[PDB]
Amino acid sequence: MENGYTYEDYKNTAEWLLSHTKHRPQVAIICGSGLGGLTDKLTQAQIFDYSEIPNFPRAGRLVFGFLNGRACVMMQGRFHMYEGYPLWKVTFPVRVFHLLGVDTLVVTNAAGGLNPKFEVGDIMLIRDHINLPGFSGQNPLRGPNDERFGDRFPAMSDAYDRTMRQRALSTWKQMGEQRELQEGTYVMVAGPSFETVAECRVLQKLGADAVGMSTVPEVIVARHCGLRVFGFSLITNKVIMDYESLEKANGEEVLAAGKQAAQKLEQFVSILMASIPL
Amino acid sequence: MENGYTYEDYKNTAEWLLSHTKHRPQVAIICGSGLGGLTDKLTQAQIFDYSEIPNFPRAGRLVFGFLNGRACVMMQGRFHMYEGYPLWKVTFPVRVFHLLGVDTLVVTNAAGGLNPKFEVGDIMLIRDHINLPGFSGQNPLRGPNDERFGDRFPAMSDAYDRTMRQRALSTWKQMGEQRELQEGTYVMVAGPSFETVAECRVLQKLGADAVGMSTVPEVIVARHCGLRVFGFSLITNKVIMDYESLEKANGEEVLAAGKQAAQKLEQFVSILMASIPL
Amino acid sequence: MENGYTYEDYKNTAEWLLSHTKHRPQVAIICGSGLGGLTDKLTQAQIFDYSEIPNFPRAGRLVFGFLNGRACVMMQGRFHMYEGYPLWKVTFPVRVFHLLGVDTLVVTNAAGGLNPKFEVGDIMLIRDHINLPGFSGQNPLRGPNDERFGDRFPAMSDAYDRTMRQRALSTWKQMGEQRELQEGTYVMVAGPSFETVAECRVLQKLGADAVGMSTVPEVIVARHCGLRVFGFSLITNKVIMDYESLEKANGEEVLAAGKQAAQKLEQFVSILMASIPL
Ligand SMILES: O=c1[nH]cnc2c([C@@H]3N[C@H](CO)[C@@H](O)[C@H]3O)c[nH]c12
Ligand SMILES: O=c1[nH]cnc2c([C@@H]3N[C@H](CO)[C@@H](O)[C@H]3O)c[nH]c12
Ligand SMILES: O=c1[nH]cnc2c([C@@H]3N[C@H](CO)[C@@H](O)[C@H]3O)c[nH]c12
């Protein structure tokens, strides 16, 4: 295997962007889908379709602008391993962002609650991840390493910025809420099918608190090239963890688990901006 | 990655079959190898070699006929990830079956007993699975989804039909047997080499009861497109679970673990037919 | 998928080698990198670069010679899944070795200690492995099997020769050392990034004692074709197993964890030679 992109392809995507928008983003935000009407909060919103973007994998848009005093770039729609993309395509935008000048990555996603304490609607702050595809070989850094981005063997034990995590628990308290900010381990599985009961039990045993099909690869790539990362999971569903229970996970409840729980998340992210140091 | 087949290739395999046999199967059966002399029980047996079959991966035969009052199609020999097939080839026949008109899938396989209660010879009824290749990306649905088959994000928490499971425990009692029908979680690993002792201990800890190298992908594809699924593992070997024990798993004992334990299985499947609703 | 090499490519690499060196090796040694200045201990050292070697994947050298009374072949630098090589390239030299006449494989590697009893510097003798890439499909034997090498379904429950393990604990006692020879399960993960804390906790729970990114595939291929295998991990780092700890795994401490701990290892291997039966 080999990454299709050369250092230069990245570099030429970045330049193209640098020249087609006067915005100079500092914070990249990678939202779910449902969990990002977050586009209206921006101001001076400039949109590019992925389709116009030299090299951009493949209705997918890059929106540049200003969230609450920070210059942002928001990916609206992301790529997934389950769509068939190799990981070096899934995480191509991350490297592009670094070269645009960005120094922080915020990632959000929807995920099934594995911890029996979580409730549909909860926001879980990501403290750590379990990269199960990565154990087998599906790590987005597989291949020759390019030292212009970062090291051969980057560390992930501190992927999720301790400072931003503290500031996120501050901010949340900064509005004394009906539920608290949750915290835990996000496990990535490839999907696109949902877990069996036995699989759920496997993931609870591994120590995971939430489960989804994304995020981890962008986080690894982000950290490889020196960005500060933090993120959240909107728990959209409690994963079925025993056999009598006749109820099921669907793409419908994940999507339709926008509502006040998703608006909550938008506003939370938008306030966070103020805790990101210039 | 991308599935090599288009909706049309399936469709043209099905039509070719619809026109070359007057049989109209309702139940697809996917047997092991050793565990399916089950071909003689059929009547009005019409055979096609895979080799004559427009598109069929690659001595492999589709046998059409009548098991105990049901119109069947029996795959004789299957494909495996360990032979090098991508999963979209392994599970191609499943989609073909759906379009032939089939509404039920019975899958059987040979597997090592992980549960220390099992004994060589036991039939384990499949209650659930742990799809370890699927955690990393080897899910046969990886790629663009085709809604003519089914949803983007199908559920697997109920893959193994509760009704058929109940009817299977009925039927077994319907002949008050020397051992009981076993029940549990089948875990798929890719192979083709057998597990170490430490690996066995891993799989026991995950909650698995039996282990093999097949089945799970056909089950996921079956469920993706609305079939009713049930299956069995003939436990052909107790997997070596500690270090003094000098005895070893071989392809010889799996094969030669036909005998009265495999005939038992044939007859069991053949009676089951009567519990499959028209 | 398919292995790029045919039985003949192996065969022609071997012959080329058989004819370009009068050495006839019996023991293949596959060292780390840092953990093999072991080249000077050899005598009658003949070097080939990988680059001159018909078919050899891709500064990489095969060194032929004599360790302590045994005819050796030492791979200096190896291939890794994380560099992008498929496993059938990573393990190509192993098959070549078998055809050179070799009957034993010694493998060594650097690995993070998962067992809280290990200490940086410790040598762990490999008693077993957990091949996590192999669970998902990344097994170097994936594809049609070639019976000239070995069986379709080889066993790995005895991969790590019990005799050589006993002789290794003898030999170590044969110099009554400040720490003892450690022993345990090596788990392979693909890398190239290092584990999170949560991942470490996963691997401790699976029963693993050390973790690295190599070895397992060569061992599986070695055993597939009948070689005797034994190996070691030099524990170069204690893997970070809880969150307050601010210290991190780096490629620098792994490399610079040569020193007296690596010389110890060289000398240990060099004495071992005397326990390998002719
Ligand atoms: O219970 C779950 N298991 C795995 N993934 C998801 C998700 C996320 N939502 C999407 C599927 O609805 C998918 O893109 C995935 O990342 C929500 N709930 C679950
Ligand atoms: O102990 C085992 N581990 C993994 N697979 C199998 C099998 C099944 N039998 C075949 C190998 O003998 C293979 O196709 C696999 O699906 C029997 N026993 C075991
Ligand atoms: O803590 C660890 N986790 C995973 N691999 C390694 C290694 C081994 N060392 C190399 C990276 O420094 C790499 O080739 C890997 O096989 C040392 N320590 C660790």
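The residues of chain C that appear here are 1-58, 65-284 by Swiss-Prot count, in order.
We read in the header that X-ray crystallography, 2.6 Å was used to get this structure.
Every residue, even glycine, has its Cβ placed from backbone N, Cα and C.
In Swiss-Prot, the entry for mutagenesis C:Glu201 to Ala or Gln states: Severe loss of catalytic activity. The structure shown retains the original residue. Non-local contacts of C:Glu201 (mutagenesis position) by the CB criterion (under 8 A, 6+ apart in sequence, same chain) comprise C:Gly118, C:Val195, C:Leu209, C:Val217, C:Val245, C:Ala255.
The Cβ of C:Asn243 (mutagenesis position) has 20 other Cβ atoms within 10 Å, all protein chains considered. Experimental mutagenesis at this site is recorded by Swiss-Prot as C:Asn243 to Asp, annotated: Reduces catalytic activity towards inosine, hypoxanthine, guanosine and guanine. Increases catalytic activity towards adenosine and adenine.
Among the mutagenesis results in Swiss-Prot, C:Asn243 to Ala has the note: Reduces catalytic activity. The residue drawn here is the original one. Under the DSSP three-state reduction, C:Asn243 (mutagenesis position) is assigned to strand.
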Expressed in whole angstrom, the CA separation of C:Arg58 and C:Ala65, which enclose 6 unmodelled residues, is 10
